[PDB]
Amino acid sequence: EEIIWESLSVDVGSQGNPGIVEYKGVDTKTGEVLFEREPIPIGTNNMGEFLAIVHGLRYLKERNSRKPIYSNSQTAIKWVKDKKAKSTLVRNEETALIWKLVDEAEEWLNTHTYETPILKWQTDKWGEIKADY
RNA sequence: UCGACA
DNA sequence: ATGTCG
Ligand SMILES: [Mg+2]
Ligand SMILES: [Mg+2]
Ligand SMILES: [Mg+2]
Ligand SMILES: [Mg+2]
């Protein structure tokens, strides 16, 4: 129905897909950028979306914040729930970095608890997510 | 054979 | 185009 303004919004930007991937997290209310990841040379959109949610979980947990996280990504939301990023991206020397990060994000999920609700941003009703590039 | 989310 | 799920 309506936007939970007291929340963190995450989004991915890329150049190519697969291509250069980055992400950021913003306060949904103020649009202030709370974190921004250095570009990863090769990755997929969905891997970037996954890393952005997991990074948001880590960021909120460290700050003892109970705010929900908004993502526009059906795929990444499911991967986080499963603790398993089911990417098709070839795992080789060029994709080594993104895959290491993905493996580490999954490992964090398997060693930590969180209560953060992970919520689907309703683009069709609300327009583009605020963490949008 | 599609329907969605990016 | 390409990455993904239902
Ligand atoms: Mg997105
Ligand atoms: Mg990262
Ligand atoms: Mg930590
Ligand atoms: Mg976007």
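Here Swiss-Prot sets the residue numbers for chain A, with the shown residues being 61-193 in order.
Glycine is treated like the rest: Cβ placed from N, Cα and C.
Marked as Mg(2+) 1 binding site by Swiss-Prot on the basis of experimental evidence: A:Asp71, A:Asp192. Among the sequence features in Swiss-Prot, the mutagenesis site A:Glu109 to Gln is noted as follows: Loss of activity. The annotation that Swiss-Prot gives for the mutagenesis experiment A:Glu188 to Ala reads: Strongly reduces activity. According to Swiss-Prot, the mutagenesis experiment A:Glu188 to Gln carries the annotation: No effect. Swiss-Prot gives this note for the published mutagenesis A:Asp192 to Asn: Strongly reduced activity with manganese. Loss of activity with magnesium.
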Residues among the recorded positions A:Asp71, A:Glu188, A:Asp192 that border ligand 1 - Cβ under 6 angstroms, in sequence order: A:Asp71
Secondary-structure category, per DSSP, in which A:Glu109 (mutagenesis position) falls: helix
Neighbour-count leader, CB within 10 A, mutagenesis positions: A:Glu109, A:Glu188: A:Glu109
Pairwise CA distance, A:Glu109 (mutagenesis position) versus A:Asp71 (Mg(2+) 1 binding site), rounded so that it is a whole Å: 6
Distance, A:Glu188 (mutagenesis position) to A:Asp71 (Mg(2+) 1 binding site) (CA atoms, angstrom): 10
Assigned conformation of A:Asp71 (Mg(2+) 1 binding site) - DSSP reduced to three states: strand
Recorded positions whose CB lies under 6 angstroms from ligand 4, from A:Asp71, A:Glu109, A:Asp192: A:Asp71, A:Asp192
